[PDB]
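One structure below.
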Amino acid sequence: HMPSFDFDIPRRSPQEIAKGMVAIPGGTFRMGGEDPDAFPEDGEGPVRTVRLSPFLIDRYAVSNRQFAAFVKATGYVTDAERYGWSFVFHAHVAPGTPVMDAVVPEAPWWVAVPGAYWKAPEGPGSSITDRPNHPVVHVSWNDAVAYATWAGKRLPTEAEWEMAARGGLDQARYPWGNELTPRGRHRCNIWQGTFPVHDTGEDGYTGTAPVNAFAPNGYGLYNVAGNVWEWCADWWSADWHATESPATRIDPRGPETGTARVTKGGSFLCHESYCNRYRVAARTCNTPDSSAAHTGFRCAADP
Amino acid sequence: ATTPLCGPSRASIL
Ligand SMILES: *[C@@H](O)c1ccccc1N
Ligand SMILES: [Ca+2]
Ligand SMILES: [Ca+2]
Ligand SMILES: [Cl-]
Ligand SMILES: [Cu+]
């Protein structure tokens, strides 16, 4: 990918770039999943051994405070601002807010809201005054790449994301193990209740949570499962990675062309009765200029 | 009925 920017890339030292990041040593891991209930269209399989070069990855998804500093320093205008609207979950749109009649096929819980963007995540009249340490949302893949490049970083590949999110466990279902709520404790921010009608908020949150909520995984990463979907560098496909080759098994970057970019980790809206996509092997995609109230990103870096 | 959707795209509403 060859992005275009209207801001210069500032000079930063290795120590500055590495703050808030954990060093993932080079090595192998078992990527993918073989859950029998996985949607074939998602291409969670096959399980395969992948070798990665050492990399750094953010402990936290990028926060509102951090994104605001980027915008302040560069004047960056996000895709949602250019388009003039972004996707908001229906229950979070205040009554009377102007809304488009737009319909996401099969997902009527999404509302296209004029004026919804990272600083007004539910549309005009909303703000982030009480969410400085929440993940930034309404950021597209383009916006994420712009932030990351300004920060001296990049997006993780899907393999890098998954190795870091798995946190040193071999083929566990979640970042922390195989049980969703071990010892009865919530470990991530997803939906509880009856989707899309009523979120009980049992885990403490019916929207985004702070980026440092819940315990980290074994590598010190927070909210890799749940909270917000996280953009990765790769173009999406369901089957490129089924080939056995160096390109798909050593520092894999995904297919060279595509239409949507990979997103990982699930969000505060995910639920077993509908998508069951907060398992660490799960995966989906979105087109790169799209944005939504449940999607953000974390950065990676080459040491 | 069809694959659950978690990623709503701008293209999808046209
Ligand atoms: C349709 O196939 C459908 C609809 C809602 C939730 C799950 C599934 N598989
Ligand atoms: Ca929740
Ligand atoms: Ca996540
Ligand atoms: Cl906060
Ligand atoms: Cu989901």
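Every residue number used here counts from 1 along the chain in the order it is shown.
The backbone N, Cα and C atoms fix where each Cβ goes, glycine too.
Under the heading Ca(2+) 1 binding site, Swiss-Prot lists A:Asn189, A:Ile190, A:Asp203, A:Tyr205. Summarising the annotation, Swiss-Prot assigns Ca(2+) 2 binding site to A:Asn223, A:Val224, A:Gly226, A:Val228 and lists experimental evidence as the type of evidence. Here Swiss-Prot flags A:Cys270, A:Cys275 as Cu(+) binding site. In Swiss-Prot, the entry for mutagenesis A:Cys270 to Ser (Swiss-Prot position 269) states: Abolished formylglycine-generating enzyme activity and ability to bind Cu(+). The structure shown retains the original residue. Quoted from Swiss-Prot, the note on mutagenesis experiment A:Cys275 to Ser (Swiss-Prot position 274) is: Abolished formylglycine-generating enzyme activity and ability to bind Cu(+).
The structure, with features from Swiss-Prot marked on it.
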residue	record	DSSP class
A:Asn189	Ca(2+) 1 binding site	strand
A:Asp203	Ca(2+) 1 binding site	coil
A:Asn223	Ca(2+) 2 binding site	coil
A:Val228	Ca(2+) 2 binding site	coil
A:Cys270	mutagenesis position	coil
A:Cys275	mutagenesis position	coil
Near chain B - the recorded positions A:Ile190, A:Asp203, A:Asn223, A:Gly226, A:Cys270, filtered by Cβ distance under 8 Å: A:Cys270
Additional residues around Ca(2+) 2, ordered along the sequence, whose Cβ is within 8 Å of the centroid of A:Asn223, A:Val224, A:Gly226, A:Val228: A:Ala61, A:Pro135, A:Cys188, A:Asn189, A:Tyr222, A:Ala225, A:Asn227, A:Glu230, A:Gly265, A:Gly266, A:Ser267
Sorted by sequence, non-A:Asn189, A:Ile190, A:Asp203, A:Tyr205 residues with Cβ within 8 Å of centre, Ca(2+) 1: A:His186, A:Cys188, A:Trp191, A:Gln192, A:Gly201, A:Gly204, A:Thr206, A:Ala209, A:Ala213, A:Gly226, A:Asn227, A:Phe268
Pairwise Cα distance for A:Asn189 (Ca(2+) 1 binding site)/A:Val228 (Ca(2+) 2 binding site) [Å, integer]: 9
Inter-residue C-alpha distance, A:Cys275 (mutagenesis position) and A:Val224 (Ca(2+) 2 binding site) (nearest angstrom): 17
Intrachain C-beta neighbours of A:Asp203 (Ca(2+) 1 binding site), sequence separation six or more, cut-off 8 angstroms: A:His186, A:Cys188, A:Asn189, A:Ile190, A:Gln192
Where the C-beta lies under 6 angstroms from ligand 2, the matching recorded positions among A:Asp203, A:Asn223, A:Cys270, A:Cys275: A:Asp203
Euclidean distance between Cα atoms of A:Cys270 (mutagenesis position) and A:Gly226 (Ca(2+) 2 binding site), Å: 7
Cβ under 6 Å from ligand 5: qualifying recorded positions of A:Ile190, A:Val228, A:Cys275: A:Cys275
A:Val228 (Ca(2+) 2 binding site) and A:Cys270 (mutagenesis position), distance between Cα atoms, whole Å: 10
A:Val228 (Ca(2+) 2 binding site) to A:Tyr205 (Ca(2+) 1 binding site) - Cα separation in whole Å: 12
C-beta crowding around A:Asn223 (Ca(2+) 2 binding site), within 10 angstroms: 32
